[PDB]
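Q: Can you keep this structure in mind? I'll have questions shortly.
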There are 2 protein chains.
Amino acid sequence: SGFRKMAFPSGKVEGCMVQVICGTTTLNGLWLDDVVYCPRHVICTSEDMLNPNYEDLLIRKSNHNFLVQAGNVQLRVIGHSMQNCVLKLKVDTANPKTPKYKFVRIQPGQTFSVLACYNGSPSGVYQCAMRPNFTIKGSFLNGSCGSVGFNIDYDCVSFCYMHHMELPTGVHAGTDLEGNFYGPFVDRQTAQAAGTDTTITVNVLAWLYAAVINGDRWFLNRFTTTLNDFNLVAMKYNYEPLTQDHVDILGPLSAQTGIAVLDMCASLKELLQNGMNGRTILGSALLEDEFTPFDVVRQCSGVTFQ
Amino acid sequence: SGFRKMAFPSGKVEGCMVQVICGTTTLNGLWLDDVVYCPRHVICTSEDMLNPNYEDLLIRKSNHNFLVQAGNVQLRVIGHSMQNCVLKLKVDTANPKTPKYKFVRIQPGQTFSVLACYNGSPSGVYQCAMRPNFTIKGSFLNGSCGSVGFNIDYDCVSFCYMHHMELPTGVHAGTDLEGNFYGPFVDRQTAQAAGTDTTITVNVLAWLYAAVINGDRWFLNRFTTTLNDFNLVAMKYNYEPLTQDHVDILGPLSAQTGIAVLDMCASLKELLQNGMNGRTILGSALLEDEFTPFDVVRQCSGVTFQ
Ligand SMILES: *C(=N)[C@H](C[C@@H]1CCNC1=O)NC(=O)[C@@H]1[C@@H]2[C@H](CN1C(=O)[C@@H](NC(=O)C(F)(F)F)C(C)(C)C)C2(C)C
Ligand SMILES: *C(=N)[C@H](C[C@@H]1CCNC1=O)NC(=O)[C@@H]1[C@@H]2[C@H](CN1C(=O)[C@@H](NC(=O)C(F)(F)F)C(C)(C)C)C2(C)C
Ligand SMILES: CCN(CC)CC(=O)Nc1c(C)cccc1C
Ligand SMILES: CCN(CC)CC(=O)Nc1c(C)cccc1C
């Protein structure tokens, strides 16, 4: 029993992290086969970042302007190109630690692990969700850019995020590994703000199932509801609408616990209308929305990885 | 900015996890040099666990009764012994992935990362604190025993916990790597219960400093207090006493923020007497006590590891 915010084991990703230095700017890169991927603003001075023309800045660089450090070994850059907001540095050595991997673009509400790195070295690992407003609530300092987010499937690492920037309220924005930002943000140091965020309803329901699996059952009422009736109430409280796809995704947890999804929706509706009355669920005084249905199954059923 | 419950990167520990099978019982072992460490109840049938005589059960086993699987390779057991609640299996191959390591016994209030494993394979990583009542609030299922807790120091893995059992309320108990339990628990399936837990005051103060570093400052009052006056109030609310050692440990965060430890104690005292008035700190509606002063420094300053 017990339920914690759990990250994937990080070893496969640790083997891919390198340091990328361009002049004086230093950040992290991801070394897969003979390519190192990193944020393009590694080519910027502090002044350039205020209003960069990345195409112009990259013109002015040759392969020799990039230093890649992998442990005690320097890797020679023998080609470079830009793909959206990511720089791809071809190096003279393919990484012998390259895991089976994919590049994926995730949907809002999906979760992933972040290996927070500085100077090519890992600092720590934590779990994040892609928020509906296309930010993540991470923990990142200067030099963290190029840290990646990922999921594991048996032996395959699905990279879904590369870190680029921090927005007001201290939330974070970045790209997929093709360099395309999540959300309407740009890699320029000028005032930008995330839109109003919303609560990921399907994930809250997943976490209520996790609570029931763990014996935290006080919030279960005797009611049911229609999907339409639930959604009008949740829209009031800045919850995302629940779709039939979400209901279908919750099926395995519903069958395990013997609680129909619409019955759990009625329980959630009561929590939204009445509050928690000074009680906790799984040790939290707030409803938690950063566990997906699969996260609950993976953790409560002991799914392992190679 | 941002502040998350962060685990250490797990790769060095992943390289040490193996499967130990004794007859039909299967759990995890820790492979370091030519020794595999695992919980002694691997030698128990389900019936034995109700009231085991481990010395008698181990008599009856030979080296051939233990199978150790490390990836696709089976390791021959060529010796065995018992050290308190841990079994040590000498194998014919030293682990080439053995990191620099130490065995340490931690104090209540200290934190560590857990690599939760099943069948020798990692499932996930999360951060835990040793509670004042010598339990940890983990997430563990059948077959998780032998999963370890650890801290990293540059390149050195300090192993501090091996998982053995779950107690009522769904909290967890285990041993150091010499097999000595934390707390007054025994590895027998009979009714046991943790004593009343308390809140780790020095860690709450560390987390309030983390909040201030992140700009969450609404709870800072204009008062100071003596250490004695603070401790009488906190004792009322089941908080551990704050010692001069704790004050000294908080010094670096106090100096960084320019907030005297006793001033932050006055702020905490007000939160305990008045509550949070429907507000959050670092996104939490409850005061958090599972970040140590070093955890706050490591995360907010970007300390990395080899
Ligand atoms: C990569 N190493 C850093 C990570 C930042 C640093 C502080 N917390 C983080 O996550 N990325 C940056 O410093 C980027 C980078 C220029 C400026 N920047 C920012 O994150 C800034 N944010 C913005 O300008 C805003 F609001 F638009 F997001 C900063 C004020 C430094 C937080 C570039 C090229 C965007
Ligand atoms: C190791 N693989 C498991 C981990 C357990 C399983 C459920 N959650 C966990 O953390 N260890 C055990 O099953 C141990 C083991 C016998 C029984 N046991 C327990 O954890 C039981 N707890 C107790 O008997 C109590 F209350 F004393 F802690 C159980 C009822 C199965 C939760 C031995 C040898 C102690
Ligand atoms: C790059 C796109 N992927 C899609 C799965 C191919 C791949 O990962 N191949 C791969 C395999 C099969 C074993 C070990 C290492 C690698 C890199
Ligand atoms: C076992 C007790 N430790 C105390 C630090 C010795 C140690 O870890 N030695 C070690 C070194 C120095 C480098 C690589 C691997 C190992 C095992």
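What you see of chain B is 3264-3569, where the numbers are those given in Swiss-Prot.
Header entry for method reads X-ray crystallography, 1.6 Å.
Cβ atoms are placed via backbone N, Cα and C, with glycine included.
Sharing the record's features from Swiss-Prot:
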ACT_SITE  B:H3304  active site, for 3CL-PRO activity
ACT_SITE  B:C3408  active site, for 3CL-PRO activity
VARIANT   B:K3353 to R  In strain: Beta/B.1.351
VARIANT   B:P3395 to H  In strain: Omicron/BA.1, Omicron/BA.2, Omicron/BA.2.12.1, Omicron/BA.2.75, Omicron/BA.4, Omicron/BA.5, Omicron/BQ.1.1, Omicron/XBB.1.5, Omicron/EG.5.1
VARIANT   B:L3468 to V  In strain: Zeta/P.2
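Any idea what these are sitting next to in the structure?
A: For B:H3304 (active site, for 3CL-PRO activity), applying a Cβ distance below 8 Å and a minimum sequence separation of six or more within one chain yields B:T3288, B:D3311, B:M3312, B:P3315, B:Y3317, B:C3408, B:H3427, B:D3450.
Using a 10 Å radius centred on the Cβ of B:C3408 (active site, for 3CL-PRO activity) and all shown protein chains, the other Cβ atoms total 26.
Under DSSP, B:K3353 (variant position) is assigned to a strand (E or B) in the three-state scheme.
B:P3395 (variant position) has a Cβ environment of 20 other Cβ atoms inside 10 Å.
Neighbour density for B:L3468 (variant position): within 10 A of its CB lie 27 other CB atoms from the protein chains shown.
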Q: Measure the Cβ-based neighbour count of B:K3353 (variant position), defined as the other Cβ atoms within 10 Å of its Cβ.
A: 15
Q: I'm trying to understand the geometry here, so how far is the Cα atom of B:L3468 (variant position) from the Cα atom of B:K3353 (variant position), in Å to the nearest whole number?
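A: Cα-Cα distance, B:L3468 (variant position) to B:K3353 (variant position): 45 Å.
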Q: Compute the C-alpha separation of B:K3353 (variant position) from B:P3395 (variant position), stating it in Å without decimals.
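A: Checking the Cα atoms of B:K3353 (variant position) and B:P3395 (variant position) gives a distance of 35 Å.
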Q: Taking a cut-off of under 6 Å between Cβ and any atom of ligand 2, tell me which of the recorded positions B:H3304, B:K3353, B:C3408 pass.
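A: Near the molecule: B:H3304, B:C3408.
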